[PDB]
Every structure is written in C-alpha cells, then in structure tokens.
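Enquirer: Following this message is one structure expressed as structure tokens.
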Amino acid sequence: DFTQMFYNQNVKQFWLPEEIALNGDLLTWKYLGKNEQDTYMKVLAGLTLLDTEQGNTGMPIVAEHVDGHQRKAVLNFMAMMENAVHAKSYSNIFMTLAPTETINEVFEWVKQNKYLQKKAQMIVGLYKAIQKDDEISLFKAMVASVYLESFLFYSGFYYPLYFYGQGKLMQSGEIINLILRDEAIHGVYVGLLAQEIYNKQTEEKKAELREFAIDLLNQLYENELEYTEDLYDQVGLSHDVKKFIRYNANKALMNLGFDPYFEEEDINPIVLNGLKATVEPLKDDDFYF
Amino acid sequence: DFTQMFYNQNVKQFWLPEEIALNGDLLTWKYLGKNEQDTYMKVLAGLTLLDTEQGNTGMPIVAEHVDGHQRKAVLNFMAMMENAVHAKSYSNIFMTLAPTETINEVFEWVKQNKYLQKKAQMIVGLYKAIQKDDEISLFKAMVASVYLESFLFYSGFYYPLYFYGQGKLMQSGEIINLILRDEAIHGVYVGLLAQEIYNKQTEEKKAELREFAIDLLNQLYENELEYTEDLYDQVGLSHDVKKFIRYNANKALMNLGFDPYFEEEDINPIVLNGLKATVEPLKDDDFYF
Amino acid sequence: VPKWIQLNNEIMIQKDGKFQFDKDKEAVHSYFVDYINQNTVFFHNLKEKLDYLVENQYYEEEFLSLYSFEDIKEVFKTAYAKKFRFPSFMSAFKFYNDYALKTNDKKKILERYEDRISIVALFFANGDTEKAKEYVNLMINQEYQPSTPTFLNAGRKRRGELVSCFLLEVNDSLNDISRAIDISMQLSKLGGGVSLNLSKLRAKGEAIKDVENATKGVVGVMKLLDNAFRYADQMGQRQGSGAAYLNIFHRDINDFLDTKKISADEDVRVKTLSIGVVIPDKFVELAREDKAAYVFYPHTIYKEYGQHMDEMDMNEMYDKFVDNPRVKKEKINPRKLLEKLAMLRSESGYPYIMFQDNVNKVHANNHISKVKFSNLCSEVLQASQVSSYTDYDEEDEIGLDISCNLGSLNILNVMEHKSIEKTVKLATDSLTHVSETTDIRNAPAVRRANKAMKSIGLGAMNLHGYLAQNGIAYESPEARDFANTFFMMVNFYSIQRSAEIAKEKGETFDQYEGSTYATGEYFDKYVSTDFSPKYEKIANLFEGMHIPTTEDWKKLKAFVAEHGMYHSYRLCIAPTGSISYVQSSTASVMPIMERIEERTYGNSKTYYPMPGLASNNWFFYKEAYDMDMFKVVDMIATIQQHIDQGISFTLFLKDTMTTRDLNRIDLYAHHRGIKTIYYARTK
Amino acid sequence: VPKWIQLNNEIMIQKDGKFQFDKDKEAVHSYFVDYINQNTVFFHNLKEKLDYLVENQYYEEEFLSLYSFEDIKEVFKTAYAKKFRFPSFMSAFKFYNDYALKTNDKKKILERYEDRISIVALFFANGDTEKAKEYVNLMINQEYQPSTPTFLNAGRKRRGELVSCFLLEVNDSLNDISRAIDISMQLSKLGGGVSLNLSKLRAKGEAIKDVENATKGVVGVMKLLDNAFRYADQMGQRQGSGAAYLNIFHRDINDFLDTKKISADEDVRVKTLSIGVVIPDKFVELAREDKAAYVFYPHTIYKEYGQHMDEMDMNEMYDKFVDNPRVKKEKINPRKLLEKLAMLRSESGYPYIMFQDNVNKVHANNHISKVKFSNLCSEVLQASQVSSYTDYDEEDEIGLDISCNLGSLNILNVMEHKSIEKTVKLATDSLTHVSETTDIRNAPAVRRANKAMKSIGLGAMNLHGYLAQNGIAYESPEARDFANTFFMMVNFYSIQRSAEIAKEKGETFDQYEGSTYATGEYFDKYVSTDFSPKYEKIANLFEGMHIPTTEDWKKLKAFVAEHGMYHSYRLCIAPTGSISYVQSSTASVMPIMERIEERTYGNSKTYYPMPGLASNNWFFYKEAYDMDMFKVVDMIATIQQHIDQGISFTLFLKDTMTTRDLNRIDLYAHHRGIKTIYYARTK
Ligand SMILES: Nc1ncnc2c1ncn2[C@@H]1O[C@H](COP(=O)(O)OP(=O)(O)OP(=O)(O)O)[C@@H](O)[C@H]1O
Ligand SMILES: Nc1ncnc2c1ncn2[C@@H]1O[C@H](COP(=O)(O)OP(=O)(O)OP(=O)(O)O)[C@@H](O)[C@H]1O
Ligand SMILES: Cc1cn([C@H]2C[C@H](O)[C@@H](COP(=O)(O)OP(=O)(O)OP(=O)(O)O)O2)c(=O)[nH]c1=O
Ligand SMILES: [Mg+2]
Ligand SMILES: [Mg+2]
Ligand SMILES: [Mn+2]
Ligand SMILES: [Mn+2]
Ligand SMILES: [Mn+2]
Ligand SMILES: [Mn+2]
C-alpha cells in the first residue's frame, strides 16, 4: 500500500551537493572558535562514517533480502543516496572549509574513536548477521537501520542545525537539511518493513522482539551519551544534545510501531528554527484563412 | 585514476522515465506489420529480462566484492539506474504499446525461449560463482558483466535504433537511447575494474584469463547468432544485425583492454542515424648552481 | 524595508475586495519625501549647477554654449512650470535608477526629471530657445519620449552613441567577416545592439579558392560574432546583445537554427547572439503546397549569376536555381522547417521571423535595395547595400548599413492633448537632429547610410493603455479602427514633416528619385482609401483634431513630388522597454502581459500596476496571453499598413497551445501582411 | 595489408635477438615497386610534364619562365643524376603523403622527390641555372632542407605562404585587438602559425575611459583569438594553431595560466591557442630570494610613464613600479607562480617559457626593440614594434611584426660532405629569396618587418643522428664541443653571407647602424675566445674543413663594419617536425624521443627506426627521456651561444619526477643562458 508513494517521494527528492554553492559559509566558519570548528568537523566525520556503512552495507544487504522489484528499487535508490550523495556531500563541505591536513586528521580520528567504532561494530554486525530466508535476522537488522536513520544521526545533525538556526553556516546547513529530509523518509520506510515482519510473529515472539529492540536502543543510547559528551563538552552543549537524541530515539521507536521510551523535554528553540512543447504537424487547412 | 571522473559522468546523465511522453508512439506502432510488432515485443522483453538480472544481481554483487568507498558509490549509482530507472522505463514502453494480456504472453514466451535463457543463465552463473576475497572469480564475473553491458544488449538495441533512425517509435526510441548510453558507461567502468585485477596477475595467469574471456565470448557469440536468426529472419534484418553484434563485441573486448576479435565492418546507416605530477615545493638552493 | 516599498507592496493587500491602487501614488510621495529629495544634489542657482556639471565632465560644453544662460534658465523654468509628478512609484524609480544623472560615486542624484528633459530639449533644439521650450513642453507633457540612448545620453560627455540599433551587411569573404566582427565590437562598445545579415555568407562545405568542403558555414561566423559580443559588453555594464539574420533558403538554415537548441553542443550553440530567419513568400508557398523545398549554397549561386542569393527575388529565381545544375542545393521539407521554427520559438522564443515579401511589397526604397533582414528588435526594415572590405592598403567599397533613430509617441498623452500633428513633427525634428549629430568613426557603412538615407524611426507606445483607459478592448474592431486612424495621421504628419525638412534644407535622402514617394505610388492607397474612423466612439476620440482625408493626402503627395522627402524611413515601432515605465505607459503597441507586474530589486519586492488600472478598467486591461493572437495580428497589421518600417511584434502564447498554433499564428501574420514577428513568450 | 607495410613491421620481429633494420630498406623498395611507381604520372619528356603542371594550375608559370627549357631540363637531369634513394620506408612515405604534389583528386603522384627538389631549386635561383644546380645538389645531397611551407609550396599555383611563423604585437585598444584578430585569421588562412604578444593589453578590472573595472583582461582577447584560430583552420585541413605570450609581471598571468588548467571552466578554458610566459630576470631573482613579488596593471603603468610595461626593463623599473602609488599592482608569491608553471607544464606542456633577459643580453637589435615574446614554436626571438591601428578613415601607425623563413641544415649530411660554408651560404641565399618574394597583403606590420628586418631563420637537424652515428653520446662533453664548433662555423658563415649580400646589394637591414653588428660588440666573444674543438675526435670530425679562428672572426668583423649585414636575424633552430622524416634525420637539435617509433597510419601501423640505428650504435641513440635534462640544457646553451634567435627546446621528463624537478630544470636553463623552453613532454 505504500512502496509506490515512497518510490515517487524518493526520486522527486533527488539532489547533488554541487547544486549548493558553499563559498558563502567561508566567513561564518572563519569566525567560529577553534573548539567550535573541531566539534563541527568531528560531528560531520561521524555522520560520514554512518552514511558510508549505510550505503556500502546496510541498504544493499536489506535490498537483497526484501522481496519485490519495487521494494528493491526503493531500497537501491536509498542506498545510492547514502554513499553517492550523502557521504560525498560531507567531503564537499570539508574541502571548502578546511585545509587538507585538518581533513586528513579528522578521518584518522574516526578510525581511532572508540564510540564511533563501537556503534559501527554493532550496527554493521547486525547487517552481516542477516540469514537468507530468515525473517527474524532481517527484522533485527531493520531495527538497527531505523536506529541509525532516526536516532544515531541526530547527535551529529544537532550542530549544523544549531548554527543554521542562528543564521550561521547556512549553505552547509542547507545540505544537512536535505540529508535530514532523506533520512526521515528512509527511517519511516524501513520501519514499515520491520513492522511487517514483527506482525507475522506469535505474541511470545513479539515480546522477545520488543526486548531486542529496547535492549539494543539502550545499549546504543549509553554509547551515544559518551560520544555526545566527548564532542560537545568543549562547546558547552552536551546536555542540550542529549535532550535532542532522546527526542529522536522516540521517533525511531514510533517508526517501529512502538511506544515512546523517554519523557518529553524542551529542545533548544534555535535547533527548531534550524528545521519542450507539444508538437502537431501542419495541415493543409492551416495555410488558408 | 578514474572513479571520480566516472562518478561525474554517471550523475550528470541522471534521468527519469516520466520525462519522455510515450503516447505519441501509437501513431506509428499501428502502422507496423505483425512480424515487426512481434519482433519488437520479443526484443523488448529480452532486454527487460536481462536488465533485471543486472539490477538484482550483476551490479549489486560487484559492488559487494569491490574494495574502495568511491567505487562502491559509483557501482551503487549504476545499480540504482538499473532498478529504479531502466526497469520502470521498459515497463512504461510495454504498457503503452500492448494490452496487459499481450505483455504477459510475450514474457511467458521469452521466459521459455532457448537462446534468451542460454545467455541469461550463463551470465547469472558467473555472478553466482564469485567467492569472497577471490579476485579471479570477481574478474570472471566482471567479464560477464561487460559482455552483457557492451555486447549482449546490442542484438536487442538494434531494432529500436532501426525504427528510431527511420522516424518510427521515436518516444520509446529516445528512452532506449538513454538506456543504451547508461549501459555503455557501465560497460566501460566495469571494464576498467576488470583490467585492474588482470594487471595484478602473472603472465601465465593473464594468458589463462585471456583464454577464459575469448572462450566465453565465443560461446555467447554463437548463441547470439542463433538468437538473431530466431528473431530477425521474419523481418529480413539478420545479416545487418550480425554485423552490429560483432562491432559491439569488439567494443566489449576493448573495454577489457583486449584486442578486437572480429574484422572491422560498416554498420547499417539507419541504425547509425538512430545511434598530475607530484607537486613538491621549491626548497631553495634550487636557484643556485 | 523602506517606507515607499511598503506603500507599494500595500497595493496587493485587498481592501473591500479591491486592490489599493491609489496607495501607489502615496508610495511615490514617500519615494520623493524619504529618498529622492534627500539624495538630490541642490545648487544655489542653475548657473552653479550647469557650471558644476560641465566642469566635472558630466555635460558637454558645445550644446550648452549655443544658448545664452538666460535662454537655458527659461527652458528649465518651462520644464519646472508643469510641476510634473510621477503617477506611480515604478516610473520615478526607473527614471532615477536608469536615466537620472548620478555622481561618479553613484550615491547622489544630479538630474531631476525636469533637468534631464531640459537638457535633452536644449540638445535637440541646437541653439533655438523657442524650439527648446517646445521640446520641453513635448517631453514634460510626456507626449513624446526619446529612446533610452537619446534620453539617457543627450547632453552628457560620458556617454555612448544616441543610436543603439545597427544593421550590418556581411559580404562573403574573410576580410568582410573580420571587418563585421570589428564593427560589431565597436558598436557594442558604443552601447548599440548590432544585427548582422549572414545570408551572403556561403554555407558549410563550400569552396574557398577552389578547394572543396572548406567553408565552416555561417555557424562559425556566428561563434565569432558571439565571442565578439561577449567581449564588447558596454565596459562590463550590460550583456553584449547581437542578432544574426539568415535567409530560410540558405543551406545553413538548419544549423543556424540548431544554434538555439538546448541539446546543441558547446561548439554549436551561441548564447548571446539572437537569431532571426528571413522567410520569402516562396518558402510559404512551398510549405502550403507541401512541395519539397531546396536550400541553396550561396557561393554556387553567386558564381553562376554574379549576384548573391539574398540580392535577387527568390520568387522568380527559385525555379531557375533548382533547374540549374551548377547551383548546388539540398532537399528539405518546408513544413518540417516551419514546425522546427515553431518548436524553437516555443522553447526559447527564437528565431525572429521576417516575411521578406510582406516587407518589400510596401517598401518605398526597393530601387536602392530590398529589405533583406531586420534589427535586434525586429522592427527596423530598411534598404541595405553590402560593403566590399578589401585587403589592407586597398580602397574598400563602402555600402549602406542601417542605423535608424528611435523615438516613441505616447498615444494616450498625444491624443488627450489633441496634438498628433505637433508631436509627430517635433519628434521628427528631434530624430533628424540626433541622426545628423551621429558620427561613428569605426563603422563606415553605418556612417555613410546615416548621412545618405537620413532614416529615423518614430514609434508609438501606450496603445493598450490608451484603449483600456477609454473603455476599448484591444481585440475589438474599434481598437483596430482607432489604430488605423491614429497611425494614418502619424504617417501623414511624418511625411509632411519630412517633406518640409527637405524643402527647407533643399535636399532629400540619397536615391529618393527612385523611391515610391517620388513616383507617388506610396500615396496610392492614401489617395483612394479614406482612413477616417468607422465607429462613432473613435471619431469622438479624435474630436478636436483634423483627420487627413483623401484630398489632404493628394495635397501631401503633390507636396512630396514638388519638394521631395528628407528621410528615407520615418516610422518604426520599437519595444520601448524601460522608457515605458518612466512615461507611465504600456510597452510599445503590444498588449500588456500582466495587469500588475511583480519585480525583485535587490532583496525587495515591488509592484507595478499598468497605468490607469482601476476596478472600472480592470476588464479592459486584458492580459496579452489571454488574448486571441489572431486579433493581435489583425491590430498589428492595421498599424503596419501605416508604418514604413516594421513593428516589434511579440507573440504571447499559453503553455497549452502547441507548435501547430504557433505556426498558424505565423502563417496568419504572413497572410495579414505582418512584416516581422519578434518573440514567442510562453506564459 | 600492403607488402611494404609487412616488410616494415618485420623490423620488430627479432632475428637472433636483434632487430631486422635492413628489412626497412626492403620496405622502401616495395613501397616504390608496388605503390609509388604505379601511382606516379609519367610523361613522354619533361616538356609535357611542365606544360601539364602549368596549364592545370599546379605550377606558377612566372618562376619557370625565367629559364629556357634547356636550363630546366639540365636542372632536372642534375637532380636525377644523384640517383637518390630513400633509406627508410617512412622517409619516402612522409614525402609522398605530405610533400609530393598530387592531382586534384589526389589519386596519382605528379611530383617525385627529384621533381620537387628541382622545382624548389628553380624557384630559389630566380633565373640562375648554375644557382639552380647548386640548390639541386644541396637538396638532393640532403645537406639543406627548406621548411615545410617552402618545400611544400615553392613554385605551386595553389600554394599558401612560404613563411612558417608570424609574431604579432597587440596594442592596448579595441581597434588593435580587432586588427590582431583579423590578421591572425588572415595568416592562419595562409597556413602560418601566429603568435601574439598580449602583454600590452591591460589586465582585468582596468578602466576604459574613466569607467573602472571594465576590461575583460587578456583572457577575453584570448577567447577571441581562440575562436579566430578555430575558424581559420587552413580550410579545414590543419587545425588553426595560435600562440599567446604574456609577461609574468602582467596581473592576468594567473588567469592566463588558468586557461590551460584541465579543471578550467568553459568560459575561461582555451584549447586551440598555445600559451607562453615571458620571465624577466627580476622574477627569477624575486623567486630565488623568496621575496613576495608584484604583478602590475599595464594601463596604470602606461598612464604614469607613457610607455607599456613590457616596453621597458623590469630589472630597473620594478622597484619604481612598486613604490609608485599611481601604479596599480597585486601581490603574488613568485615561488608559487613558478610551481604553478611547473605543474601546468607537467599536466599539459604549457606555458612556453621565455627568459627575457637571457634573450636580450645577447640580442643584437635591442636598439630597434627588445624581444618581448616568441613564436608558436618558441624559437623566433626578434625585435618587434607594436602597431597603432587607429579608427577607420584614420592613418594607422604600422610597426614591426616578426616573421622569418625557416630552413634547416642536416648536420650529418653537411659534415659528411665537409661543406658547412657552402651549405650555410646557399641556405642563406635561399632564405633571402624566400623573404624577398614574400608579400602579405593583409598583415601590414608583417610586410613592413619582412621588408625592413630581412630576418631569416637557418636551423639545423640531425644533431643527435650525427652524434650517435659517430659514436658520441649526446650528453658527453665531446658532443657539446662538436656543437660549439659546428654552430660557431654556421654563425661565422651565416654572418659572412649576410655581409656579402649586403655588399652585393648595397643595402643592410633597417636600423642596422645601431645594432651590435655595426658597433662590433657582437663579435667580442668571437675575437677573444677560440671555438676550435678541444677533443681530438671532434677535430678529426672537422678535418678537411677550415675552422674559423679569432683572426678569421676579426676579418669578418671588419668586413661587417665595412659592408654591414643584410639580415637582422639569421639563425633560428625550429622543431622541424615532419620534414625531418624525409631527410632521414633526427628532429632538430633535440635528442631522439625513442629509438623506434610506432605510428598508426590508416588501419596499419608502421615502425620508424632512428636514422642509422643499429646494434653498434643502439646505446648512442639514447632516448631523450632517459637523459639528464641538465646535460641537454648544457647542449642547448652551447648551441644557443652561437644562435642569434632561439632554439625550440623541448624538455623530456619522466613520470616519476616532480614539479620541483621541472622547476630545477627551468632554473638551470635560465642560469645557463637558455632563451626559451618549448615543451614539457612527459613519458
Ligand atoms: N509624485 C511625485 N512626483 C515627482 N516629484 C514629487 C512627487 N511627490 C513629491 N515630489 C517632489 O517632492 C516635492 C514636495 O512635494 P509635495 O507633495 O510635498 O508638495 P508641493 O506643493 O508639490 O511642494 P514644493 O514646495 O516642493 O513644490 C515636490 O516639489 C517634488 O520635487
Ligand atoms: N629507396 C628508393 N628511393 C627512391 N626511389 C626508389 C627507391 N627504390 C626504388 N625506387 C624507384 O623505383 C625504381 C625501381 O628500380 P630499382 O631501384 O629496383 O633498380 P633498377 O631497376 O636496377 O634501376 P635503378 O636503381 O638504376 O633506378 C628506381 O629506378 C627508382 O626510380
Ligand atoms: C571596448 C572594450 C575594451 N576593452 C579593453 C581592451 C583594450 O585593451 C582596452 C582599451 O580599449 P580602447 O579601444 O583603447 O578603448 P578607449 O580608447 O575608448 O579607452 P581608453 O581611452 O582608456 O584607451 O579596453 C574590453 O576589455 N572590453 C571592451 O568591450
Ligand atoms: Mg572572396
Ligand atoms: Mg585606447
Ligand atoms: Mn544518509
Ligand atoms: Mn538513510
Ligand atoms: Mn539497465
Ligand atoms: Mn547497466
């Protein structure tokens, strides 16, 4: 009942980072403190890693196991967006704002950062555990994918949105909003596929799947807290970002058909502000009047 | 040396089925004989069936085994074009020209056809034989992929190009020309990835891979001749189609860095009408001698 | 956001279901109370102002030295005695942003509307204080408006040329092509739009010094001209604008047209070069009968007959070209070519269409030459002779290159003052003065034709505005009756003024004796057909003004026979792009595109209602796209029967209509006697 | 495949581990016994052949009319008495495909090698039968080779111009820019490569009559010239080739260079116009000291000083430019600019590098003008005066635009015949004749400079061939000693012939009296330093020939002082691309790129071994890429000390080396006195 409308929405949202000129951010970037620039680079690098694996591994593997040519076409399109559009856009931002050495250093930093490695290990592990014709392993990977789309990106998205909302780094911010618009529909779509599998189960099996989903969310959440503190303490925003990731965790649960898990909190209003012609032949009667 | 350049060319060639209005083809379709309509339907179904294998298996399997983030992104983009763009385009052409019952029957016929099946299963067999961390099996699959993209499609493309060059079925011919333009670049790109593997091999292993490629080409070519007579004798075109197959076989070989196999031939004119050195800073004392 | 901009944007805010048009007036007041008066440089007296402007190289000393200071002060006082007020914000904004003289730092206003009008009048009169006061009364009543070049640059030392429409003939040689490129660059440097005829150039695949398949065709020349026009862009102020015209029987016509296709490659497409196609009656006859046509290689025709393909009548020459084995030609489908023209006009509005026989069956100077091409705006239609630019240290054969003098009557202001005769004669005198004071030292044929032909273009504007403010639909037969009568009077008084100038100066234009004016043929339809209004409403509109009858036309014909005519060409209706804003008028004789137009200046939005638009005349201000293009063609043909040159005629199409409808409009224009079709603007 | 093609491909099929070079000879035999003799057109006698070639507009009858038919028969018999045989298949193939005269349909061969040589000799002699026989013996022995234009077009009716290269000075004006475009198209139509100095054009963001930031800079003129050269492409046979030269102190120097970047946008990228950069010693000094340099706006300098920036010495005026507030300048890093030059040359081989001070420290005609730019091959270095092309109907001030006639000595054949003196004098006479009979009617400055300067270019080929066939390594000091002695002899006999021509005609070149030839300064190093070979092997190589000593040079200096010199410039070493094949010679004085070159013609492939390549001299034919570029620079400087103009010095680089290595090679070339650097070809 939904794939065709998602197909149409995905293809109509198609974009490339080159559509957005980035040289306009040069001055507002220059004006940020060293702490702010550091957090910003690292945040986008963490996002780049997530999209790299979502494009290389997550979306293609889910596409392989989901039945139906139209469902596969949507998932293939989403996969392309992840690595050919989203992951690449971050390099466009980096290449504009930062010198090569700072770019090299931040990519080295992703490799050695323990929270980023842990979250990649956990998510990719679940993708690679999918067994052919085994719907339960597929469900588990789809939960992981929804958590990546609708929860894990948000510790990263906070900062570009926070600046956009203050009228700073607005070209980079425009790119990020386009990425976010895509991930929102990706999270909903994968969520609907996960619910399909969940709804086939006995009540006993469903109870276990909810346990899996909640245990996984909590494990990812605890790691994300440490990641958030590590990045945001130097810019004074860790508590604010934490509220934002809890907000989005609830959206991820809802995408999976589950009740919200965290209590509602006031999000920084700055971040909320951050959101040819038809041809006929000539008749012989058209030459006479 | 080449992936970013191909990335650029691929994404700038992006298109959607909806861009070409198909209904005006009915004004020339109605004037074709039964044999012409039959051949066109059968050719179209042949292309559709082969392209589906490439979208579901060929491109995604190669993307899975190739190392490199940028290569995986380009390959993902190509897989997207197969599944999201090409497959929808073929379906659109069919739905415009034939009623539902006729489409189902043509696909039943072509699905049972000996020559279409022989080539489809030969290609799919090589994709299924790729082994993790074995570059020889990957190379063999890449050869199969290049043969599909740059050679096997062309016994089929001939007919729409033949009409397109005569002013018949111009809307569907425009679509086919866009598809063909994508398959050409797909073949060239996968060809470069195969040459990379080939160049890492010993001289004895190279000679062995050359023998594999020529042997495979021979098997496919002999089946193409039979496929060609089966479809085109009823419309009197087989001689010219055979010249077009050999010409495209030579292009496929050149994509794989191999010499042409067949002597140069002229092609039907109607179908033709249708168709950084390392920067090192000056260290001073380089101005003194 | 400034206060005047808020008052202007308050127009769209509807009160009692009606647009607040009157608020626009308030905006003007604000625009003068807050901005214009604050940033206008004031002097203790006019003597100090004139001294400051002359000394700081703003004005020219020569034209001011012809008057005593008392006469200049009297002219300025006459200009200021009208107490002219801009009725809409956009009029004053356009004048003070485009035409008012500003300091070198572009932060202060040195010229008001009255100051600019007085300076232009003093330049026009050339030493006559009474004539200067007459010009001041003409322009402050806004009856006549000099073109943007004349209005902006008259009396200014730092200025371009007062002529901005130039037509060049390019002969089939490398020397002539290089000279055409040079002249195009020099005229674009002067600020003029340059049109080049490329029909004499041999097609692609022709012989150069008896070596085969050597010529690049007209497309390479178009690439060269496009680069030249990109380079010469008014010292980096406006984008260099050029036009290329090719006969439809030239073989390159497809490649020519292919320069405007979106799918064209970078080595084929020209972006800053407009294209126009000249369509003889023979092509229309071939398309009508569906007979396959032939596009000819111009150099083979030149070798066989000694004359260029575009220099002879294709109606009598086409069969001889086809039957001549020594003339090389290619088979084409004329209906396919017409469909290609319609498709290209739908995509980009190109090419301009020139109906050669429609122009030349009423052309008065066919003895000098037949009109082979038009200008960048497709309204200048004059005889031109190609020049033979030879090698260095060799004398060139200088021909005639068209450069007419633009100026527009405001039909509403002219007719409400009952001053058709006086306005037409004064505008003719001003155009004659500007043509005589034009001296271009880098375009020899342009200068020679300006000296010889003395051709001017007197246009009209605010036709739709006048008709709508008088309760007349633009497509109504009453509107066509009014246009017929008004433009017949304009032609009558223009011919009378030309003959009077010829009698006073004792000289006519070169080769006048062979013209239809001299033989009296031009006046035939005027001495037999009465052009008085056939409707009582139009006659009441013309009340208080003498309408020339057949006897008056006979007297004018006798006067022209006795005394001659000073101007080879007198009337041409230009688009009148930005001067229509300052005059608070609708552009040209075209119907309005929008009732209220929304524009974006800087980061601010502005709203311009059409002049005189209100609730009572909202229906009469019908938009051009909603109109029947056949009736617009009928009105333009009615006007064209009284205009010696062409009319800038833009087609206004809806996105729903196809290329068949565009071709039908073009063929009805050809049938109705339309000389040129300018643009195909799709809504 | 043809039999000769198989025989030529049999070279690479090794027999007993060695290449079958002798098979090449067999190929030529086949190529003559199966193709050339069958495709040749034979007549009953020479009279019928000459008549057929004259009436059929193949030959000009004027140069043949100066001889009785008996004399022409004697000249042809002298040409055929040598029984010349092409030693390699590629020599004959290149002659009969590029230089032998064919019919109108190009189906048969009308000219043999002896016929072409006889016609060229008869054209050279200008009515002298003995001189014609001397030229025949000089060319059939292959001691001297006229340039491709002269050799191909001499005595032909359908010929182009005999001058290979033209150098134009472009003044800073729209009239001058348009005239430069016209002259470039005219000279490309004539077939010659055109070089334009854009250093006088004001940079981007300069004022055109008090309106600032108006100029498009040299990039707009570059685009115009690129389109002009694209349009004028030798009637579509050979792509139009142009060169633009800009001083490195021009403000546009970066944008200039950005025209050749592979990532450049289409509005900036220029693809058919080669680029050259003129580097004064001041720029190298600033880069060496790492002091930030300043690029200058030419128009501000011209306004302040009255002279162009490239019209005066930057080494003495750079500080005045920097300290002058009325001069506009931009800060640059000279080392970064050098690295950009090296990167651009690595990527595309551009720009050409002209070390201005290296050219002008030994330039003999600095009084006329300093050398400010080079030609398309970066070997012509002559004084040029810019022309003032004024408005139409105004007289133009015609300057001097460089143009010289090319001709190459075959070093191997000249030294084998022990005829340096005779070959040099006869080549000088032939080049003087080519200059005298050259008259270009569309390039006035080129015509005036040809008439006044009388400049010729006498080059040399087969330096590496002679060295390798004599067992001398090209990088060895013995090779440099041979080059020193041989080119000192060439310079001595060229000066002697120039002075003898001046004596026999009673006229020198214009402004010779101010030259270093007249003052005797030019002969300083020749009257104090002995250039006889320092090695016994080289002295033995020069046996049988009188090597000029300091006494002979003193006598020549006295002779020049008494009689003057006919030619302002005499020696320039062109690349000699395709005519080196016919002469069986290595290209120019450059080392060979490869021992055996595989070239694809049609659907076949051919292998050309280097002339004289064999087992015993395989390693003496060292490939240029494998050579030390510093020793090649040493060789080129040794030759350059005896060449008044420049040498087309191509750098041969490996892919492994960095841009720092290229910069080091460039700086060593500048240190060693290299005047120009042609190309950076990377293996
Ligand atoms: N609509 C307008 N068009 C042109 N100028 C205007 C307009 N409105 C105001 N001005 C300028 O501002 C001045 C002030 O005009 P205002 O409406 O205040 O009264 P006024 O009686 O015309 O004034 P003044 O004493 O200046 O003549 C005018 O003289 C004129 O220079
Ligand atoms: N390498 C070559 N270069 C030039 N011309 C050649 C060459 N080889 C053959 N020819 C031409 O083809 C003819 C074939 O004759 P070939 O050289 O075989 O010897 P031939 O018949 O004994 O006579 P001769 O050598 O005296 O001309 C030659 O006379 C000459 O005109
Ligand atoms: C006309 C024109 C000139 N130029 C540049 C190129 C020329 O080298 C330079 C000189 O033009 P000029 O032809 O000398 O202009 P000018 O003589 O009227 O101005 P001035 O008195 O200052 O010399 O201006 C452009 O870049 N674009 C243009 O459109
Ligand atoms: Mg000619
Ligand atoms: Mg000037
Ligand atoms: Mn993503
Ligand atoms: Mn996603
Ligand atoms: Mn496909
Ligand atoms: Mn494909």
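Since chain C takes its numbers from Swiss-Prot, the residues it shows come out as 6-688.
Looking at the header, which is where the method is noted, we find electron microscopy, 4.0 Å.
Including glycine, each Cβ sits where the backbone N, Cα and C put it.
Copied straight from Swiss-Prot:
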type     : residues                                                                                                                                   : note
ACT_SITE : C:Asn380                                                                                                                                   : active site, proton acceptor
ACT_SITE : C:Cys382                                                                                                                                   : active site, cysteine radical intermediate
ACT_SITE : C:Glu384                                                                                                                                   : active site, proton acceptor
BINDING  : C:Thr153, C:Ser169, C:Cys170, C:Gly198, C:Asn380, C:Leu381, C:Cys382, C:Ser383, C:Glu384, C:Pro580, C:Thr581, C:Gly582, C:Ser583, C:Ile584 : substrate binding site
MUTAGEN  : C:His255 to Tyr                                                                                                                            : In ts-A 73; temperature-sensitive lethal mutation
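For the listed features, I'd like the structural context: burial, neighbours, distances.
Expert: DSSP assigns C:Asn380 (active site, proton acceptor) to coil, not to a helix or a strand. The number of other Cβ atoms within 10 Å of the Cβ belonging to C:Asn380 (active site, proton acceptor), over all protein chains shown, comes to 33.
In sequence order, C:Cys170, C:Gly198, C:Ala579, C:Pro580, C:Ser653, C:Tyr683 are the residues near C:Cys382 (active site, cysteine radical intermediate), counting only same-chain partners six or more apart with C-beta under 8 A.
Around C:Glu384 (active site, proton acceptor), the same-chain residues at least 6 positions away in sequence with a Cβ under 8 Å from its Cβ are C:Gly462, C:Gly464, C:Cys577, C:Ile578, C:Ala579, C:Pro580, C:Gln650, C:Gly651, C:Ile652, C:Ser653, C:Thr681, C:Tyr683.
Around C:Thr581 (substrate binding site), a 10 Å sphere centred on its CB holds 28 further CB atoms from the protein chains shown.
Other C-beta atoms found within 10 angstroms of the C-beta of C:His255 (mutagenesis position) number 27, with every protein chain shown included.
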Enquirer: Could you check which of the recorded positions C:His255, C:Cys382, C:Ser583 have their CB within less than 6 A of ligand 7?
Expert: none
Enquirer: Pop the Cα-Cα gap between C:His255 (mutagenesis position) and C:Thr581 (substrate binding site) into the table, whole Å please.
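Expert: Cα of C:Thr581 (substrate binding site) to Cα of C:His255 (mutagenesis position) measures 32 Å after rounding.
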Enquirer: Compile a sequence-ordered list of residues in the same chain as C:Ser583 (substrate binding site), six or more apart from it, whose Cβ lies below 8 A from its Cβ; state 'none' when nothing qualifies.
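Expert: In sequence order, the residues whose Cβ lies under 8 Å from that of C:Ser583 (substrate binding site) (at least 6 apart) are C:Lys99, C:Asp103, C:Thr153.
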Enquirer: Please give the greatest C-alpha separation between any two of the substrate-binding residues C:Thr153, C:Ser169, C:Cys170, C:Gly198, C:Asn380, C:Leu381, C:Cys382, C:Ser383, C:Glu384, C:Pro580, C:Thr581, C:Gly582, C:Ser583, C:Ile584, in angstrom, as a whole number.
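Expert: The span, Cα to Cα at its widest, is 19 Å.
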Enquirer: Fill in the CA-CA distance, C:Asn380 (active site, proton acceptor) to C:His255 (mutagenesis position), as an integer in Å.
Expert: 19
Enquirer: Is it possible to get the count of other C-beta atoms within 10 angstroms of the C-beta of C:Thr153 (substrate binding site)?
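Expert: So the number of other Cβ atoms within 10 Å of C:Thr153 (substrate binding site) is 20.
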Enquirer: Other than its own, how many Cβ atoms are within 10 Å of the Cβ belonging to C:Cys170 (substrate binding site)?
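Expert: Excluding its own Cβ, C:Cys170 (substrate binding site) sees 26 Cβ atoms within 10 Å.
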Enquirer: Which of the three DSSP-derived classes (helix, strand, coil) applies to C:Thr153 (substrate binding site)?
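Expert: Once the DSSP labels are grouped into three classes, C:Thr153 (substrate binding site) ends up as helix.
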